[PDB]
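**Student:** Below you will find the structure I want to go over with you.
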Amino acid sequence: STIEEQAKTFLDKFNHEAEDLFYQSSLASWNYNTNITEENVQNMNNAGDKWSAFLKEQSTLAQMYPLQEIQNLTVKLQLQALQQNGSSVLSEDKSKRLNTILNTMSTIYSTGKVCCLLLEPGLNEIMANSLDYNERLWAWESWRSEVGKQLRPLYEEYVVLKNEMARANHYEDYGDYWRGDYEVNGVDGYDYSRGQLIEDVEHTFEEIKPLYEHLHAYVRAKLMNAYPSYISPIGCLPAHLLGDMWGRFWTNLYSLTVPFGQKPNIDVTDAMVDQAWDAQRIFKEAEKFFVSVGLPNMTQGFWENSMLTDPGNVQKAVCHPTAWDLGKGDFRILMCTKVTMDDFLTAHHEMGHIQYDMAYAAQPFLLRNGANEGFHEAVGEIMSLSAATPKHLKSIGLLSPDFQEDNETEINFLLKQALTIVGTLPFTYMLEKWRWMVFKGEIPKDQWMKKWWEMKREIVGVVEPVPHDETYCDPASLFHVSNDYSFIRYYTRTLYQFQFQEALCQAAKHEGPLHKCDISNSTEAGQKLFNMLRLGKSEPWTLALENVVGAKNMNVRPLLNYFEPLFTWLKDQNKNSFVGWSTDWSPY
Amino acid sequence: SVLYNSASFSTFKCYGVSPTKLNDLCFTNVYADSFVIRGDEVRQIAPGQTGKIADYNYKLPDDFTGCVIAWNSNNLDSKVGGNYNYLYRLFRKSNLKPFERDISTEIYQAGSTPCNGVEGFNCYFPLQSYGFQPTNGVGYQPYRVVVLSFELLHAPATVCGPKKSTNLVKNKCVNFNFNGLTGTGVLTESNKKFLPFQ
């Protein structure tokens, strides 16, 4: 009969059996987290084995159905996640060799060879809060001469294996496969191929470049009082003076730089003790945030199936901020909720992932999840950003409604968020572009460390403290590279964090910056956000973006409105400090 | 009337005939269609709906003038660890007429590969299973729906139940309605007993 009619029957049969197998793998993982036992580890492996075997079995029979004969512009998006092959498309002997490289980069990164102590939070707190030039430099050089030296033969074979695997699925290289998630493959009219992702990203970096120059020059000028000999006003910042092994997280450098000493950063910990909270009480206060905005309420079985309190040290249990999704209406959360401000900001960041899956609960399993990677994290960042605004917390439970800040307080708030949100923005764009040249062939095999430091001074602005040879290796020690994860998911998270906040605050009769917008007591911002959160994998992200913001690509303009008081203050404080930097100065 | 104010049913709705009017009305014969479904399928049990449940399992007539009894449950039809004892038909070669049962088992045919005793490609198993688990949400909870059908034929109805009784007062010129006779007079004690069937 009809080819498109029989294709829906094959997908309904898969969804009626995949939800039962996926729920078993998620239920077995919760048993190990509740009680640390060796029996729960085997149950999780046996549950995941049948999931990988049933998915691979149905993927073989799905290749017989034609993909180009889809005219409904909906079934094609459901066959892409089913007909996937992954790293098992090559030979059987090369499958175990490629997976072994991922374990070698993770074993060395997990173990500590510096004496003993680990990297995080062990060595991370050493090269940040010590205030010395010869102390934090020896720890950074010892890590590259032990960890980076044992990754040269492993990283060379990682490029040749990922290149052959990518060409088997009709592509180009490893970097081209990551760009295919943003390609529109469903509804036509909004053309956005993989080649379009090369642009736009490079255009927004030029407009945000003057903003990054005022932030990097402020941190460089602060350390001149402690290092008057090495650090020069016309120089830069070495790799060991960034508070991180690679310079990604710059939050550790906030303890050394102080913008104003009259007003300290805001803290809502004192308001939690006055209202007598029991840790669980935080989950009750976080529920009213989603009800008064327009989003649906929670479920009845969420307060009895998910962990809400702390089990203590007497019970073997683990906890880490995470978004668990068991499926079939079952949702659980595993976070050691305490009584402080750190656990209150991370509560709303991970609660948005639970409300995301509840939007498309009635939709089939194939239509769940977004069409592009990194879009789920943008839903959680817009919720945690509003949880720290003093103008928003005055209309709910914690805090006093008669609480406001001045201009001296906003400086300390915008500077702290600039070392985490937009602090890792140039670092993501640097590695995303550098890997596209190594996988293709624009960089020789013996020029990986030479070209690495050349792109730092042109994008991030970090000089080379120790000239590396052809034996060291920096990108292989990354948590995303060692686990076969794409680093591009954090780039779109920063841009989409301010675009979604600008759209929800625009309909609520509010313009200008986004450090004082109100989210609660507004049923219009929640109804507009719920539109694209129900679509999922049924429609591409280009069409779903117009339902909230009103564009098809990223835009750095909403990002500049949030840091408007910070960009103006950093202009007058860095105009005596050589705004920017020069690539002529060298530390060695 | 005693089954409406009990406050023990989650959904007690009717169609056409009001719940406060069928208490003193005769009925030729009343059926009893009992079945256990999910939570989202309760809205589909209505005269004039369609989908994958009302057109393949229980079909309601267009002139249905009865009631739909449904209550919440999770212990009388769902055990610990998941209950997969209630099956249902998802796809079939044809629809089902109202008031008709089907206990056969056949393989659905999608496009080519005629399906008759052979499964695999282009042939799927329609008889699935509900996911009645106590750890799921609210929409996945089982609901034991009992649909009652009302019909009227030319045969004399044996189920009516007209009205309740009152007190007895004599030596007064009040109104009384014994059986179908309405009379107004003084009721006095009589010693002339009639026949034991008049």
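Residues 366-563, in that order, are what chain B shows, numbered as in Swiss-Prot.
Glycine residues also receive a Cβ, built from the backbone N, Cα and C atoms like all the rest.
Not my notes, these are from Swiss-Prot:
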type	residues	note
VARIANT	B:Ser371 to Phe	In strain: Omicron/BA.2, Omicron/BA.2.12.1, Omicron/BA.2.75, Omicron/BA.4, Omicron/BA.5, Omicron/BQ.1.1, Omicron/XBB.1.5, Omicron/EG.5.1
VARIANT	B:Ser371 to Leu	In strain: Omicron/BA.1
VARIANT	B:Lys417 to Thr	In strain: Gamma/P.1
VARIANT	B:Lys444 to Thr	In strain: Omicron/BQ.1.1
VARIANT	B:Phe490 to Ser	In strain: Lambda/C.37, Omicron/BQ.1.1, Omicron/XBB.1.5, Omicron/EG.5.1
VARIANT	B:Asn501 to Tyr	In strain: Alpha/B.1.1.7, Beta/B.1.351, Gamma/P.1, Theta/P.3, Mu/B.1.621, 19B/501Y, Omicron/BA.1, Omicron/BA.2, Omicron/BA.2.12.1, Omicron/BA.2.75, Omicron/BA.4, Omicron/BA.5, Omicron/BQ.1.1, Omicron/XBB.1.5, Omicron/EG.5.1; May enhance affinity to human ACE2 receptor
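What's the neighbourhood like for each of these?
**Tutor:** Shown in sequence order, the list is empty: the chain has no residue 6+ apart in sequence with a C-beta less than 8 angstroms from the C-beta of B:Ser371 (variant position). Under the DSSP three-state reduction, B:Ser371 (variant position) is assigned to coil, being neither helix nor strand.
The number of other CB atoms found within 10 A of the CB of B:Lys417 (variant position), across every protein chain shown, is 14.
Cβ-based neighbour count (10 Å, all protein chains) for B:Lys444 (variant position) stands at 13.
Around the Cβ of B:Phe490 (variant position), 15 further Cβ atoms fall within 10 Å across all displayed protein chains.
The secondary structure of B:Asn501 (variant position), as reduced to three states from DSSP, is coil rather than helix or strand.
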**Student:** Can you grab the distance from B:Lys444 (variant position) over to B:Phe490 (variant position)? Cα atoms, rounded to a whole Å.
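**Tutor:** Just about 25 Å between their Cα atoms.
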**Student:** Suppose we call a site close when its Cβ is under 8 Å from a Cβ of chain A; which of the variant positions B:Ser371, B:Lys417, B:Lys444, B:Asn501 are close?
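**Tutor:** Listed variant positions passing the 8 Å Cβ cut to A: B:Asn501.
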**Student:** Give the distance between the Cα atoms of B:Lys417 (variant position) and B:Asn501 (variant position), rounded to the nearest whole Å.
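**Tutor:** B:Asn501 (variant position) has its Cα 22 Å from the Cα of B:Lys417 (variant position).
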**Student:** Determine, to the nearest whole angstrom, how far the Cα atom of B:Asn501 (variant position) is from the Cα atom of B:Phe490 (variant position).
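**Tutor:** Taking the Cα atoms only, B:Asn501 (variant position) lies 25 Å from B:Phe490 (variant position).
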**Student:** For B:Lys417 (variant position), name the DSSP secondary structure in the helix/strand/coil scheme.
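**Tutor:** Looking at the DSSP assignment, B:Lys417 (variant position) belongs to neither helix nor strand, so coil.
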**Student:** Among all the protein chains here, how many other CB atoms are within 10 A of the CB of B:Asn501 (variant position)?
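**Tutor:** 25, counting other Cβ atoms within 10 Å of B:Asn501 (variant position).
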